[PDB]
Amino acid sequence: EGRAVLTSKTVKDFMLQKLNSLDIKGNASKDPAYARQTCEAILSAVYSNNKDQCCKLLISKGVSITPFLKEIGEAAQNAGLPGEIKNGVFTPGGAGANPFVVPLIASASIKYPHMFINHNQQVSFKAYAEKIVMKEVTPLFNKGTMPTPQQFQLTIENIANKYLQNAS
């Protein structure tokens, strides 16, 4: 959108416009490499967001997300995105901070200084930013046997949410 107030969904909107114009699938369709980095890294993004979102509150309890990372790495292994592994733990190749949300949020961090001013706002910004690409990435999971972002995210979130609670 382009208003002097926007509210409710401003970046969310420009993030969605970027998301739409990011055509995570069109590039996965024109770029067979892009698809490799956008099909495995999308669910590895949720994987990583899981390790980011779950570990975010978990690092506050002083827990251990590695075992949970091991679980999203399962989904990340079973989903077809491998790359890291250690003491009975594994992680998907592109287990960074999301290849689409990074610049998607980087754009909004560059674009929306107002909404990204608070250190705890751009981190949460990428949280619903990963939820939108699931509409763009979903279709890359249709041309094969890959899980959807929502089916995989829920199964992942389910381990973030499982580690999330933990008494408190």
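Chain A is numbered as in Swiss-Prot, which gives 73-240 for the residues shown.
If you're wondering, the header gives solution NMR.
Placed from the backbone N, Cα and C atoms, the Cβ positions cover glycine too.
For the naturally occurring variant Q125 to H, Swiss-Prot gives the following note: In strain: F98. A sphere of 10 angstroms centred on the C-beta of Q125 (variant position) encloses 22 other C-beta atoms.
Mapped onto three states, the DSSP output places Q125 (variant position) in helix.
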